[PDB]
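S.K.: Right, I'll just put the structure down here and ask away after.
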Protein chains: 2
Amino acid sequence: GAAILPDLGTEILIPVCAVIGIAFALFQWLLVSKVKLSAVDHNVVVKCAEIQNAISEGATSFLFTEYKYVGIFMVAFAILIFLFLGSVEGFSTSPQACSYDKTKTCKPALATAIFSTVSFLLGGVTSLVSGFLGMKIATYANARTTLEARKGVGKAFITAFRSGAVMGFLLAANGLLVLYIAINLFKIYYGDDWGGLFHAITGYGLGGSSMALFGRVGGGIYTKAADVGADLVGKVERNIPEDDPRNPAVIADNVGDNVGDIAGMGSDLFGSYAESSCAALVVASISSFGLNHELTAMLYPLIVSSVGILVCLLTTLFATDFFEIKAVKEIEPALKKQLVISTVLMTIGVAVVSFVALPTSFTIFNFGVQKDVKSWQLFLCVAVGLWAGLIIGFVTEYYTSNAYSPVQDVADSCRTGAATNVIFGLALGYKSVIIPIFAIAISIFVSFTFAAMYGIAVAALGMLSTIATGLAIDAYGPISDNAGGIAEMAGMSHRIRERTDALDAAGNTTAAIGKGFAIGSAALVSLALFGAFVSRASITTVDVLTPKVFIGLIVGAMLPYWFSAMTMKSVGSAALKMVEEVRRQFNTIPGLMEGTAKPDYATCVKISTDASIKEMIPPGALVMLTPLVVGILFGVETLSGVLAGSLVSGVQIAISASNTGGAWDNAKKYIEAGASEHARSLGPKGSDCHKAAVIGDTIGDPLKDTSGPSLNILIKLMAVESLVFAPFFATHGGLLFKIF
Amino acid sequence: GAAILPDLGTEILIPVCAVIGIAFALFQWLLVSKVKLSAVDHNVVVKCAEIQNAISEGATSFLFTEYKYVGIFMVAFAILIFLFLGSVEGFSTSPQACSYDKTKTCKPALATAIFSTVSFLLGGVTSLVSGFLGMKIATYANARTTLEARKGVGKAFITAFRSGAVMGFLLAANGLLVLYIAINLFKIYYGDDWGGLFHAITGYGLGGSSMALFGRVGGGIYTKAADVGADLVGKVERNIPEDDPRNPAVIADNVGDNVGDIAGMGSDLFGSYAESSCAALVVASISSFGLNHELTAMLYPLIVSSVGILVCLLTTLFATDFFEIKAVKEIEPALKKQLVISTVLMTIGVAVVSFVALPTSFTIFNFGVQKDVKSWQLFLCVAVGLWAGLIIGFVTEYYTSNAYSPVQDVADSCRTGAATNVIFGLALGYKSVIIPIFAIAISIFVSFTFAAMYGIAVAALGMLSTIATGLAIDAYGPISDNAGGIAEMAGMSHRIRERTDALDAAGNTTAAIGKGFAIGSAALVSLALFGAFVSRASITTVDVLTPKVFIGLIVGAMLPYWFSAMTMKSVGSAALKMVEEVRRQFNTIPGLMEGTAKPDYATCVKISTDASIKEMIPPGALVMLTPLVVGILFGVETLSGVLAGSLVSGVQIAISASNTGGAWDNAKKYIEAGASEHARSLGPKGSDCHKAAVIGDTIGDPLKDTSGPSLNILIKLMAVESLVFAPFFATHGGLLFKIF
Ligand SMILES: [K+]
Ligand SMILES: [K+]
Ligand SMILES: [Mg+2]
Ligand SMILES: [Mg+2]
Ligand SMILES: [Mg+2]
Ligand SMILES: [Mg+2]
Ligand SMILES: [Mg+2]
Ligand SMILES: [Mg+2]
Ligand SMILES: [Mg+2]
Ligand SMILES: [Mg+2]
Ligand SMILES: [Mg+2]
Ligand SMILES: [Mg+2]
């Protein structure tokens, strides 16, 4: 029948939790504000503050530029959405039989065409705010982390983690709240037509991820162009420290961290959150929950997320208060414990939520038939995703942390030069896919078996139920990155850089981990969305052994490579420019190498601004146009193949790129830190071994920061896009087969 | 209906063409014998023949070693083939109703369990002979190519190309003759049970690809460990010319070209040919050709191959007689003319064959139903694969020859160091997959529609119809590669090496093209076998949106990466050892760097001998065990997913790795040749640009020569293997689902 938790209870619980998540984030921002500094040893607090201003000014500046374009694109694309969805019923205004129940009347397809546009814009905008907010907190916390490092690793860790949590909590609560608001607003018009309500609502994730795609690639190109240029000429050529203020590309590099690893990453994960929620909602909308108009159960995913916010708050308190770091070897397990604790607490949280928000029996729509599902089967659906996530974290840590043998061997291979470094690095990344894929496959199998597409979507959301914490441990990294950047630029003592280098190395692992969650959840949500698309397209069977499906499958499997070709080439080209620029300034500015002359930072900022803004367009277009072109020309069966193929194929390359990139970075950190006999025998900085690592790191740069992480967006974006345009491809698509 | 050409004529025609092909091969060998030399400036000729002997001894010594292990394994696996297939009908000896026509009676399954073992071993042995005969001609032709280079490139080119033709006509004609024999031999037992006959014949391809997986991987690891070692210490560290007899790894390296790029590749393409024929045969055996016992049409594939030889013979004359070569500008065009001419003639050829060897109307088995097909549609099926082959060749040249921009930009990117070289090279390879996939997709759509799994399989044969030429142009490369290594080692003039370097460069592009054909044809044949596998396993539908298929799909898609992880790491490790070794000799043996002392070659041969024999086992096991493990534990649905997944995923990485690898190679050559202002700008040899390219080149070594090309075996092997064991899996597999 109904659940223990009455509807009005749900309607209160959700926004209350969002409000708690927001209040908690503000509180943390407030605590961080205790670290004082101003640009008006005293000299060192003044240099930190000016550098921080430079970075802040650059990051805010680029985003406004980027968002202007993306914002325009968004508005264009929303028009396409209205037009195409609107034409499905020739823009009629009349009601129609509910496609999920012929006996009832549903709102016109036109309404949905309109509201899908509204949720799209909503998601687009929210995705922009997610990246902008993360950027504001990161550019605020970076120099404060630097100053706090004067007292030790532990203190700096706290200010970087707290701030990472500012972003995590803000993003989760705001994404939750907006969606919650959107649903309640849409419902006023839809009333009893919940299928229409929730089918319109899915624009929200389409919005989120479209904007994310450009945010990730734009930011991604911007940052790696600087990073490669700065590192190659500075470290490999001119034998100076990494973020040396003599290096004209350092400002661009550090801004790059906020603009890619933060803003782009933030948008990326918002889209993950939005899509997973949306995919669970559409399926439930025509399951027993939606048909019987049972609000609490319908909003199950949002209740899961609300509780995630609370669990993550708790988990946060452990790292922030109940515990203290005194030694560097403690940083990574601190971070790892955030995942362990949250996963355990959330397992209990989901149990409770599954107990009180689900009737013990219900039906889940399953390709035209109401499948009987029990609430303990559902618990296992979200729990299996949540646990697959954790497994993925552990495996990814094992492959990217310099505490373990894979990366150490990679560093060790530097002893025979760059070529062996790269071979080992590539080999490592390839190897690293094995277990996450099994974890994903297991997740699919359990969740698919128990509750079809709905179960799979709820597994995705389970993997993202602790998104607040996931984001915190991840956002922690770029802030720690800037901290050391600012330390070197501020001429602070070697003790500070060693501390930031410890934080930053842990950040590399944490980043690989976040990528892992992004890929894992993306594979889940995409499968669910694929299934939903299939019903909506009135496809009876996706048969791999039909010519239309199979050509789609193989072409779909190529797109991730097409996409990587473009993004790699962009970074490669922009970095080539950057290096020529950096060399020139060392070669022609008297006193630069000497330390008496100040370099031109703006020119480097300009090179990575010009390249990113321009070169984000073709890959964005590839992804976004593909479902349209394929659906219109070849049709829904073929598009089917493309969805499956880009899923199973993209996922392998996404994982191996992000991990290979991470492994190289930390293999270099291992050499730079020389905190063991092995490490030292590879040093010191400047050695042939070290420069070999730098070469690896630098090749890994676009792998793990531009193409790699955007691949998960490629996959999940094409999937909501397809679901949103499904009736339009069903009705007006497959032209090439119609004319012939 | 039946065909113009009588069964008796077909029985005569086939071996005549085979005999002709062998007659033409021996002839070319005799001409090569004209270039006389011996061991036991004429001081050169003695040194060359001394050098040639170290290599010939090395190649031979390794293959025997390698073939000892493979042969043993070949025996073990054959037992499994007998046990597992025997267990289908409890090892009964009674006849049984035909699988395809219940009204009729068919031979015992046990009989087939036996013949499948017979054809398998027949295949393994014919594979080993293919690689061995290729090594023998190559090891005989290399020094002959060196000596005739004293009279310009043109004369050195013919001895090289004639020798390439020797391997190509022996392989194409021997695989044909044995198959033909095996069929007729098998017929004696099977009589009217053609279904049983040609299902028994499929073991042939399973055998060929089985004894090729190990030869490609094993030989690919021997070479490349040597290659990376010799080049990194030689050129990058000690600044001596490539293949300098000072370098203790040069003998292994030049042996490696024969043991990997000749032997391994020879076996690879044998598998490709055997599988394509066998695949075409099995669908035909239960089509109207096999039901109505129409022999000529039944052996249509073997008839296509037969005219293939003749056509390729004619085509070869154009390079051997009808047209000569002066400018190095001409070599690449001469090689590419061989593709174009053979493709045109053979288009007419297949038209002839299709007009005389097929009834104008017939039926093709189509997933349980006889599908009406017209002989002109079959013409199109093989032609589309034939032309797809040419397209793939052209595109592969565009992305791998240093006469075009992609590779030139890659070389150019060396100006900013090894990292930009690697980033650019990686991007290029990714890029390069687009058009070939499209070609493959088009071939599939056209062939699948017309004639189902038969068309597709016949499209694979179409792409391989000119294999005699394909092998000629490809084998030519390693022969040229050795010819330059011997020149250096014999200390002939700069002008000698500069000529072979041009021949070698042509060989690089030519080896990439061979890789395209291998990958292109493998995608085609695997899909047909997959199809065949599906009927044979009594699967109604391969539905992507089922838990069993989907987990198969994503896991299958991971396999190519797991396999690449092993093979890359293998070369990485062996390469690390080889460098440590070449350095050891350079630092200890007094006056070695001078030339007053002889390096210990045997040590370097041992490091690579030890690595390859050991390290080829796991990846072989992975590919061999996967169907068995998946089919038995999870069942034929999941294995369906695995097969589809490993196909669409593995092809992307196979192409991109091969092209990247070829690209870095030719970019290095480009600099080394300095035949333009731009090339000379990056030089001279020893320069930073040249070293950065060497780094890129040695990273690409395992990419194009170990992992990359082996992947096409991974895909096609798993497909035949799955087909052969289908009844077993259908009957006794799926355990994990039965018990729970
Ligand atoms: K990081
Ligand atoms: K070659
Ligand atoms: Mg850097
Ligand atoms: Mg950074
Ligand atoms: Mg940094
Ligand atoms: Mg890092
Ligand atoms: Mg970096
Ligand atoms: Mg080499
Ligand atoms: Mg070689
Ligand atoms: Mg060579
Ligand atoms: Mg080569
Ligand atoms: Mg090589």
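For chain A, we keep the numbers from Swiss-Prot: what you see runs 2-41, 67-766, in order.
Per the header of the entry, the method used was X-ray crystallography, 2.5 Å.
From the backbone N, Cα and C atoms, a Cβ is placed for every residue, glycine too.
According to Swiss-Prot, the protein has these features:
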type	residues	note
BINDING	A:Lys250, A:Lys730	substrate binding site
BINDING	A:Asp253, A:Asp257	Mg(2+) 1 binding site
BINDING	A:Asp283, A:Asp507	Mg(2+) 3 binding site
MUTAGEN	A:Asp294 to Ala, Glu, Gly, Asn or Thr	Reduces pyrophosphatase activity by over 90%. Abolishes proton transport
BINDING	A:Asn534, A:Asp691	Mg(2+) 4 binding site
MUTAGEN	A:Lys742 to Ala, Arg or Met	Reduces pyrophosphatase activity by over 90%. Abolishes proton transport
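Thinking about packing and proximity, how do these listed features fit into the structure?
M.R.: Counting every protein chain shown, 35 other Cβ atoms lie within 10 Å of the Cβ of A:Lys250 (substrate binding site). In the three-state DSSP classification, A:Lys250 (substrate binding site) falls within a helix.
If you take the C-beta of A:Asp257 (Mg(2+) 1 binding site) and look for same-chain residues 6 or more apart in sequence within under 8 angstroms, you find A:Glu268, A:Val720, A:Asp723, A:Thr724, A:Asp727. When secondary structure is read from DSSP and collapsed to three states, A:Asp257 (Mg(2+) 1 binding site) falls in the helix class.
The Cβ neighbour count for A:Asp283 (Mg(2+) 3 binding site), using a 10 Å radius over every protein chain in view, is 29. Secondary structure at A:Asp283 (Mg(2+) 3 binding site), taken from DSSP and collapsed to helix, strand or coil, is helix.
According to DSSP, A:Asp294 (mutagenesis position) sits within a helical segment.
Taken residue by residue with DSSP, A:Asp691 (Mg(2+) 4 binding site) is part of a helix.
Under 8 Å, Cβ to Cβ, and six or more positions away along its own chain, A:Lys742 (mutagenesis position) finds A:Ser235, A:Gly297, A:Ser298, A:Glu301, A:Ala548, A:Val551, A:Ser552, A:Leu555.
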S.K.: So the entry has no coordinates for 25 residues flanked by A:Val41 and A:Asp67. How far apart are their C-alpha atoms in Å?
M.R.: 15
S.K.: Near ligand 3, meaning Cβ under 6 Å from any of its atoms: which of the binding-site residues A:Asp253, A:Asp257, A:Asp507 fit that description?
M.R.: A:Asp253, A:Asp257
S.K.: Out of A:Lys250, A:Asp507, A:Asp691, point to the one nearest A:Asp294 (mutagenesis position) in space (Cα versus Cα); all of them are binding-site residues in the record.
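M.R.: Of all the candidates listed, A:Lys250 is nearest in space.
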S.K.: With every protein chain in view, how many other Cβ atoms are within 10 Å of the Cβ of A:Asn534 (Mg(2+) 4 binding site)?
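M.R.: Excluding its own Cβ, the number within 10 Å is 27.
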S.K.: Mind running the binding-site residues A:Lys250, A:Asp283, A:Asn534 against ligand 6 and keeping the ones whose CB falls under 6 Å of it?
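M.R.: Passing the 6 Å Cβ check against ligand 6: A:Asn534.
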S.K.: Quick check for the class: what is the C-alpha distance, in angstrom and rounded, between A:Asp507 (Mg(2+) 3 binding site) and A:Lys250 (substrate binding site)?
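M.R.: For A:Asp507 (Mg(2+) 3 binding site) versus A:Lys250 (substrate binding site), the Cα atoms are 14 Å apart.
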S.K.: Is it possible to get the count of other C-beta atoms within 10 angstroms of the C-beta of A:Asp691 (Mg(2+) 4 binding site)?
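M.R.: Taking all protein chains shown, A:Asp691 (Mg(2+) 4 binding site) has 29 Cβ neighbours within 10 Å.
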S.K.: Would you kindly give the Cα-Cα distance separating A:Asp283 (Mg(2+) 3 binding site) and A:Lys250 (substrate binding site), rounded to the nearest Å?
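M.R.: With the alpha carbons as reference points, the distance is 9 Å.
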